[PDB]
Amino acid sequence: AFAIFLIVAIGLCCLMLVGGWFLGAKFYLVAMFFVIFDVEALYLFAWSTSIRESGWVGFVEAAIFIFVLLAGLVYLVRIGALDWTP
Amino acid sequence: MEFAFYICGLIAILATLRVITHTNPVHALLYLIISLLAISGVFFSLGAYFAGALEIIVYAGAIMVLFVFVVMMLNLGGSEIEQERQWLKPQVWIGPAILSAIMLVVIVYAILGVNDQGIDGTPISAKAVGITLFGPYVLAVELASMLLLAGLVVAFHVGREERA
Amino acid sequence: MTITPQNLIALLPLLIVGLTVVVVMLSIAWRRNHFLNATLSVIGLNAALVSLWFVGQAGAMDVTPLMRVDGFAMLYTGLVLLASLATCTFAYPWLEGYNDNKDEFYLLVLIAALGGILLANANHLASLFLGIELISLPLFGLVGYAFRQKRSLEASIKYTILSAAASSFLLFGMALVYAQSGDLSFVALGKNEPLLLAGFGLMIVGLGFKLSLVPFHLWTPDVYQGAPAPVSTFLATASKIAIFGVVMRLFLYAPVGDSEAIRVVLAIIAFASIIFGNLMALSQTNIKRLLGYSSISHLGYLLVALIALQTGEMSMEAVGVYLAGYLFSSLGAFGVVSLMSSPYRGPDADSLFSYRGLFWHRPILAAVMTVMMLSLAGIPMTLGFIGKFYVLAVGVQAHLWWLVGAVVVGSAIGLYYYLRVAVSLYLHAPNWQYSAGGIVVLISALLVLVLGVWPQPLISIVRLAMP
Amino acid sequence: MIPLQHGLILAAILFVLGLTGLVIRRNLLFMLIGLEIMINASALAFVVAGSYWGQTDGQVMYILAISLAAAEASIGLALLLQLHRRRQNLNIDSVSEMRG
Amino acid sequence: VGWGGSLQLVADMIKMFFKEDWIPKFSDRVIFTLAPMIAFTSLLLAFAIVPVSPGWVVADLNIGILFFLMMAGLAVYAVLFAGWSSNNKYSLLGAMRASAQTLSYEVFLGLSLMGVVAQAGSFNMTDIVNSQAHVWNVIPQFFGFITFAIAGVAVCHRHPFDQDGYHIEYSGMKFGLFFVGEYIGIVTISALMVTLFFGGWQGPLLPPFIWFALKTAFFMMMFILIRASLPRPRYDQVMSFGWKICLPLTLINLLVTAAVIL
């Protein structure tokens, strides 16, 4: 299962370590955009898990959620924060 | 899950002692990622399936990437070590710890007063969390979005660009 | 439950303001203009005031389990909206002299209005958290607006670390209560074991930072000196006005607040807030630190009413009218401070020694500061006296003799610094929206005078709102 | 089986360890780290509180708790950018004007 | 040499071993030993959720898709820790730039996969591969398909070129370790592209397990084919045609699927 496979993987990692020692700036803010937008889209991860039974009210709810998110992205692009970057 | 719960809690308890104790910031970042993977093990020990995976995607995988970015672009390694350890004497470290001790033991006494009533391994899947979030908690999601969008405006403003 | 048109009419304040953020953000990305953004933001907040009438057509009802809409929340939404209206009219004259990016200001104030009008409507512990943080993020960022000074950034950073710390105390307390109780809904809570009470004390810590209580008041001087005066109008009035509503509703609904174990602790905090405010407030020669010191004492008088909410039904209207009077007094005073900084001027030079004269410089504006400054104290012919009078009556009604005595001796101590500023505006001397800013503070001066001499119409509004 | 006190004790210890870390250490970076260590400890209490009763009351605002943490962390890192850009010292006593 | 084309890779591995490892002075050691593992082991454990067959799925853990995204997040920590261990400005800014590109194109993969999740209605990978009983999830999510392909080849796969010198500082057994990891990385993206979008375990007339693994190679080879086909773009241009034209695509595709399902 998962635990057996993880134990096997970490044992192989320990074995290859054993074999290895036996043989002998600025404009990062695009990054911060990610950090917002991961948590924004994490609510969408919950919604598509049960789209069917939330139904149209959840659909209208999710439409307004991503419209706010898409309006924020257009603001980011059209300001000039999100462009060519270091 | 009981031994799994215990080992993840002690790893989280210990790695947290390390991150408040250590000096090298990158080692502090590394020990706290150990803490965050330990907490996801705790969530999966308890049964919160949409929290253990959720914490690793975001909390150990989005927020701390931004922390790592700032500590390598300041290039602060090699400066402010000697006087920074001179400030933390063990006699200084003892002082506020007794302050935090008072509330910690009161909480321990307050939580030991109640009965056990041990829960079982109840599995809580994402099938109902997405239902409950967009049902009774419908307002929270939309207003929660504004919390992030507000963070975006202030982070562009305080992270304002210039000629340099 | 699902969405019915009754729920949408009830939610109309949270909706108009949210639609305003979207339109303001689109307008910023389209043109990046100060005039259009100020007009668009003030129109949305005025549209929210108009739509308060439409939710008054709707009765006392729920939207979700998170929120409960009553007539109490109608009045608190109104207080927050006029403060947001007040802060944008005071920000245009200050921001005309700002060098660049002059348009993010209204976007953050609009987010803070969403946060304020979400703590008015509360029924579940989570809505309490979605509201506190929605308003903090603009207050995280707007005290750091114009970070080009050496103290705005200082003030922003001190408030940032401390407000995140309070939110972490509130959240940890919020769960330690929910361990005993099966639900976090205010009503469903309490259905006196130490863990519930211990969880309650943690929420008091996380709430008493933002309400500026006695062991948490240390932020209120520094950021009030550091922040721009337009931000101080919002930070003095709207945040704590909105926050006080949710902390009162928790004790009214929750049966645990009926018990005397929490009551004694909050009374001692209220006792010490009055004393530890009004004694350290004397020595200050800075007007912004002076108003920040008085804020601690005003929130203390609100607490000595709140402790006797559970004894007699007059405490509801007492808290409401003191909040209305406290809004008008602080808006007039902080508007005059901001109106002295008609350009950006870099760091504004405001001090009690810098306010010698000011009657032979600008006579009308000195009269407004004097009227409001006498209204803060307890002098009659001002709305602050009627608010002071109800909190004395509430303390007499509930036999809180030490607490009502603290208000009187706190008033006796606090008369001194209000009167110096009132007379220091009479010593010997050492654009269109600016006229609009003068109109706002002059309108407030007329209101506090006529509602001090003639206070009945404001009581009719308050008893109309209270359930 | 794991009872309430064992889980919540993990939550309480982590909050105290978080809070302690922020107070003792000088650098603003470690103050921000302590904020994250104490916002997850509160969230750890909520999940074990929300999983005691066996419903979806933990994961329904555990996400709001980390949304606050994400927004706080983004602005906190931005504040340290401007702080090192103005002055090369990064301790909080650098911005400590208007004393008393 | 070997008589097989893939067996020459094994030859290279032999030509990779028994080289000594030198410790650079004034450099960290814990990331020096662990930063190889995050590029290797993390995508190796992205193969713990691949149902090659219902009798030979690696792990029947209750949530599949999230455990893919988790690893796809930890993929950025390896690029950073190698750059901080290099301790050279020529490598420092390149590691920052390479990690910025990974963070830029990590956004699209989660939002592209939710459309397939929504039409399947679940995360668990056995529930997916029983949903592909008659029609695979490659007809409806064409936009989700192309964006997941672009997001897969952006993360630790050198398809936009621009890779600087941040892996130069490792040249011993760890160079082969990164190389083994990226080879393992490309087969899991190809396998996951098949078993989540196409149908694994189908077999209309031939053993299904063979019928799937056959498609797996086709994508794996196809990625190599396009790697050698498309030239290098400008590093400014990938961010210009990143968030502008990819983030709206997954969300509008998710709404189209929400209208189709509902």
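All chain C residue numbers match Swiss-Prot; in order, they span 1-191, 199-437, 447-483.
Including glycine, each Cβ sits where the backbone N, Cα and C put it.
Mapped onto three states, the DSSP output places C:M1 (mutagenesis position) in coil. The note that Swiss-Prot attaches to the published mutagenesis C:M1 to H is: Shows 20% of the wild-type rate of deamino-NADH oxidase.
Taken residue by residue with DSSP, C:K158 (mutagenesis position) is part of a helix. Sequence-distant contacts of C:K158 (mutagenesis position), defined by Cβ-Cβ distance under 8 angstroms and a gap of at least six in the same chain, are C:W226, C:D229, C:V230, C:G233. The note that Swiss-Prot attaches to the published mutagenesis C:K158 to C is: Shows 50% of the wild-type rate of deamino-NADH oxidase. Inhibited by 30-50% upon addition of 0.25 mM of decylubiquinone.
For the mutagenesis result C:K217 to R, the note given in Swiss-Prot is Shows 40% of the wild-type rate of deamino-NADH oxidase. Its Cβ placed at the centre, C:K217 (mutagenesis position) has 25 other Cβ atoms within 10 Å. Secondary structure at C:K217 (mutagenesis position), taken from DSSP and collapsed to helix, strand or coil, is coil.
Looking at Swiss-Prot, you'll find the mutagenesis C:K217 to C noted as follows: Loss of activity.
Looking at Swiss-Prot, the entry for mutagenesis of C:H224 to K says: Shows 40% of the wild-type rate of deamino-NADH oxidase. Inhibited by 20-30% upon addition of 0.25 mM of decylubiquinone. Cβ neighbour count for C:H224 (mutagenesis position) (all protein chains, 10 Å cutoff from its Cβ): 24. In the three-state DSSP reading, C:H224 (mutagenesis position) counts as coil.
Annotation note: C:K247 (mutagenesis position) sits in a helical segment as assigned by DSSP. The mutagenesis experiment C:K247 to C is recorded by Swiss-Prot, whose note states: Shows 7% of the wild-type rate of deamino-NADH oxidase.
Under its mutagenesis annotations, Swiss-Prot gives C:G391 to S the following note: Shows 90% of the wild-type rate of deamino-NADH oxidase. Taken residue by residue with DSSP, C:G391 (mutagenesis position) is part of a helix.
Swiss-Prot gives this note for the published mutagenesis C:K395 to C: Shows 5% of the wild-type rate of deamino-NADH oxidase. Every protein chain considered, the tally of other Cβ atoms within 10 Å of the Cβ of C:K395 (mutagenesis position) stands at 21.
For the published mutagenesis C:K395 to R, Swiss-Prot gives the following note: Shows 30% of the wild-type rate of deamino-NADH oxidase.
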Legend entry - C:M1, C:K217, C:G391, C:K395 screened against C:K247 (mutagenesis position), Cα within 10 Å - retained mutagenesis positions: C:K217
Legend entry - Members of the mutagenesis positions set C:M1, C:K158, C:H224, C:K247, C:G391, C:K395 whose C-beta sits under 8 angstroms from chain E: none
Inset, instruction - Give me the Cα-Cα distance between C:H224 (mutagenesis position) and C:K217 (mutagenesis position), rounded to a whole Å. - result: 9
Inset, instruction - Using C-alpha positions only, work out which of the mutagenesis positions C:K217, C:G391, C:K395 is nearest to C:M1 (mutagenesis position). - result: C:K217
Legend entry - Cβ contacts of C:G391 (mutagenesis position) (under 8 Å, same chain, 6 or more positions away): C:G332, C:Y333, C:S336, C:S382, C:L383, C:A384, C:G385, C:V464, C:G468
Inset, instruction - Whole-number Å only: compute the distance from the Cα of C:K217 (mutagenesis position) to the Cα of C:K395 (mutagenesis position). - result: 22
Inset, instruction - Mind giving me a neighbour count for C:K247 (mutagenesis position)? Other Cβ atoms within 10 Å of its Cβ, every protein chain shown. - result: 21
Inset, instruction - Have a look around C:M1 (mutagenesis position) and count the other CB atoms within 10 A of its CB, chains all included. - result: 11
